[PDB]
Every structure is written in structure tokens, then in C-alpha cells.
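Quick notes on the structure that follows.
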2 protein chains.
Amino acid sequence: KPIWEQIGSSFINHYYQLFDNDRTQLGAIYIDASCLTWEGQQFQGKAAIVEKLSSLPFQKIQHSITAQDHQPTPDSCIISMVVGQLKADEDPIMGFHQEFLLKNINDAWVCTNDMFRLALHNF
Amino acid sequence: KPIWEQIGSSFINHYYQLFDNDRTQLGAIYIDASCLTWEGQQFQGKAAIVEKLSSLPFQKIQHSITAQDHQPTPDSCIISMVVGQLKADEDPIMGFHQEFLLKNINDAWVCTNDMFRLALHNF
């Protein structure tokens, strides 16, 4: 309902659609200065991100969202928190926490910061 | 090593130190435009946020960080992800996930965005 909630919600939706069905198209939502920290490893810069995301051994991965929250920022960006479970091929379901900072740059929404962590938790 | 990590790690240490000794002092790291989402609930501004955290029904609170990640943002903000364990008085230990967005305002690194969730724990 709130404008930042609708945008952030839509972005997350788009991000997981791409990640679970066409991840080599993910780079389209990043920019040169975007950063990715996947399970502790830092991939600063789009090239590194695109490379890392494409090297994931996932043959078939599926994200299931338990909860998501968004907040507008002083500089008009949107920060988001996402929790839920992921299923890669033939299992053991896992929990995950993903953080995103979105910005409108050149009149388009992109993700400048992305942080993902696996978790033995549930929400 | 990177400056955003040094600053972020430092802020994180100070934040949890304040939370675990006298959370009514957290007003110093929040500003009026700050947003807090705690277990899905929203609160805006220093006063409401400090009120919300202070209202937590705990005498003794203890945070233990298992991992923290930090990245710089295009607007010179620092975004962070924190995961660890939370211990409140006699409740069983509970894992937590938190996100912070930091920025230097009026010569001080403050948190404009704070997002927190507890993992439905077992064991």
C-alpha cells in the first residue's frame, strides 16, 4: 500500500523470479558500484557479482518467502529484509536472510547492495 | 580492513553495548527520520524507537554476534547485516537477524534504518 512498500515488494518478487528461473539475467538489476556479500564472501562490483551468481552450483533452486519488510530511507532509497526458506534441487530445505538496498538511478530501480545468509532457523 | 567495515563494525559494537546496558541511551544513535521495524511492527523517529526498545519487558539483555557484514553504498552510507544470539533474563536463548543503514549526519554516524527479527527457535 505505501509507495515504498509496493516498489520494494515488486522488486523482491522480480529478483526471486529471476534468481529461480533465469539468474544470468540478474545483472540487469545491478549497476557497476553494486555490492554482493554471499554467505560471508564479498563480491564488490557488478562483474564480480554477475560471475558469482552465475557460478552457483544450483541446477534448480526455489525461494519461498516467509516474511518481507521495507523502509524508505533519508536519501529516497528503499532498504528491505527478507526471510524464508530455499530448496535447491533435491533438498534439505534451508532458512535464509537476505538484505537489499534499492535506489532509483537514471530513472529505474536497481539494487546497489545485496547480502545473503543461510540459516538453520525458521521464521 | 575496508573503511566501511571498520566504521560499521564499530557502530555495531557501540549499538549492542548500549542495548545491553542501558537501552534508554540509544537515542544518541537515532535521528528523527529514523525507521525501526521490530518483528514486523513499524516505528518512526528517535523518541518512538527508544520508547519501543525501552518498553521491552526485560531486565538483563545480552547480544552475542555470530557474524556481521558491511558494505558501502553510493550515497556514502554503510549498510550492515548482523546475525547472532539474544539472551533476555530467563527466556531460552533466541537467534536474531538485524539490518542497519548508517550515514554521517551533523558529524556523527547514526542509524537511519534498523530492521530486526527473531528466529522461531527450537532446541
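All residue numbers given for chain A refer to Swiss-Prot; the residues shown span 4-126 in order.
Heads up, header says this was done by X-ray crystallography, 2.2 Å.
Cβ coordinates come from backbone N, Cα and C, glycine included.
In Swiss-Prot, the entry for mutagenesis A:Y19 to A states: Loss of interaction with GDP-bound RAN. Loss of GDP-bound RAN nuclear import. The structure shown retains the original residue. Quoting Swiss-Prot on the mutagenesis of A:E42 to D: Loss of interaction with GDP-bound RAN. Loss of GDP-bound RAN nuclear import. Among the mutagenesis experiments that Swiss-Prot reports, A:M84 to E is described with the note: Decreased homodimerization. In Swiss-Prot, a mutagenesis experiment is listed as A:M118 to E, annotated with the note Loss of homodimerization. Decreased interaction with GDP-bound RAN. Decreased interaction with nucleoporins. Decreased localization to the nuclear pore complex.
Contact with chain B, taken as any Cβ pair under 8 Å, is found for the mutagenesis positions A:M118 out of A:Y19, A:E42, A:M118. Checking Cα-Cα distances from A:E42 (mutagenesis position) against the mutagenesis positions (A:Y19, A:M84, A:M118) with a 10 Å cut-off leaves A:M118, in sequence order.
The separation of A:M84 (mutagenesis position) from A:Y19 (mutagenesis position), Cα to Cα, is 13 Å. Across the structure, A:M118 (mutagenesis position) and A:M84 (mutagenesis position) are spaced 10 Å apart at their Cα atoms. For A:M84 (mutagenesis position), the number of other Cβ atoms no farther than 10 Å from its own Cβ, over all displayed protein chains, is 24. Across the mutagenesis positions listed here (A:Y19, A:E42, A:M118), the residue whose Cβ sits among the most other Cβ atoms within 10 Å is A:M118.
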